[PDB]
Amino acid sequence: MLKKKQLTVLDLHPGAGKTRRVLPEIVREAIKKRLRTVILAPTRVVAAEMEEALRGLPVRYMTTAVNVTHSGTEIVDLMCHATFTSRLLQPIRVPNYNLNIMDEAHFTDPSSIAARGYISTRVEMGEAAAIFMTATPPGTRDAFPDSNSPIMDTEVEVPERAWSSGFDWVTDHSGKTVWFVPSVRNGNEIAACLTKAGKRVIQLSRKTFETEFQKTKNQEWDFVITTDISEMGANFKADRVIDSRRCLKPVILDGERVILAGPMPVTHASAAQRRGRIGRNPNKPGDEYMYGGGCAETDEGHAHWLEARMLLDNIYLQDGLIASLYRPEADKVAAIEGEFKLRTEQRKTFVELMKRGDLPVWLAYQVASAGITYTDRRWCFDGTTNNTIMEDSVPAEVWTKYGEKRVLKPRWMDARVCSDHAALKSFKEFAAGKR
Ligand SMILES: Cc1sc2ncnc(N(C)C)c2c1C
């Protein structure tokens, strides 16, 4: 695998031991061969599990998620996918790693897609080797891959709202269930319904993942209600997955706004990863996968692939050259390579709107490409009436940094800034000049 100009897809089935058995062997061989190596974890939680798998190997953990005193003599770095793309974008020296290992390489967040594009381009240039670890590489059509033990697969109607009757099978179960929902708001409703029926429920989403995931270890629970983030190597001691088979798809309309379309079917890759949370113990056959819909290739036209091109257009590669998306996922977007390349000061603004502003890539790009500086929030208030953001069926209101109460009405409307109460709270703070 470790020969320059090679990209290997390590596609062993979910739970085959890619992270705990194969990765340490790759890292040992890399160190023997004096390959400057990066290991890319999708989340802080996976980063911490990798430290356990790699314990004693000389690895620099470029994350506060791990408490280790480094030798200063590691030639293997571990960081999150997002950290890699972030450091590429910033005026910070990122080593030209000889070996690029991406764990949970199916992750479809923009920074993960961008990271794959950059890495696969360096490999295509003959500059580096790469290993993408995933059961479900891009364009996989198999929602039912092999498992460590047999899974009972049942197509069944799955609730997406509170219910009073008609789903006894949900609550009659005595084991532990991981339940994939299409949104935080949908999980909040199902979670309240299960809590009312006497169940102990933990909710996971991107924003809450590290804190809340720890509860799955520290307390007894009946249900984990999770968004798609738990597709990314999150492991549970569960005997059932309930899968809505639905997700939200961000869609750019007319180059002008972003809506969260759906819910609509997940990809085969997503369904396989959701299912893949169970059947992982060869000694516990008969874990259950209950699935409420079909799969479809809903990554086609999904805004994350356009956002990945906005990131890659702003990463230095060599002179004016620009990294391509990883070939198998390159047709998910219709983008002119280099169309999103920004001049130095607009690029810095773009980066800061994402890193400090916590804005979605697309919205950060609209603001930066308009020549607005990071701290200039006038655009959060001067949009069309139809861009009015609503809070409890009334226009959301903030006090501007000038001390004026205004309706939140952004010039560019990205549905991700108000997809749930926490998102809207964060965006209100942004519009008020509080970060
Ligand atoms: C961005 C970096 S580089 C780096 N190197 C070593 N340790 C680190 N931890 C302990 C904070 C980091 C972080 C977070």
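Quick note: numbers on chain A are straight from Swiss-Prot, i.e. 1681-2115, in order.
Per the header of the entry, the method used was X-ray crystallography, 1.6 Å.
Cβ atoms here come from the backbone N, Cα and C positions, even for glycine.
Using a 10 Å Cβ-Cβ cutoff, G1695 (ATP binding site) registers 22 neighbours. According to DSSP, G1695 (ATP binding site) is assigned to coil rather than to any helix or strand. What Swiss-Prot records for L1692, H1693, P1694, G1695, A1696, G1697, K1698, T1699 is ATP binding site.
The domain 'Helicase C-terminal' annotation in Swiss-Prot covers 1830-2009.
While the structure shown retains the original residue, Swiss-Prot records the mutagenesis experiment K1887 to R with this note: Diminished RNA-unwinding capabilities. With a 10 A radius on its CB, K1887 (mutagenesis position) counts 16 other CB atoms from all the protein chains.
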### Query
Are there residues of the same chain, six or more positions away from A1696 (ATP binding site), whose CB falls under 8 angstroms from its CB, and which are they?
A1815, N1828
#### Entry: Cβ neighbours of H1693 (ATP binding site) where a neighbour is any other Cβ within 10 Å
17
### Query
Can you count the other CB atoms that lie within 10 A of the CB of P1694 (ATP binding site)?
23
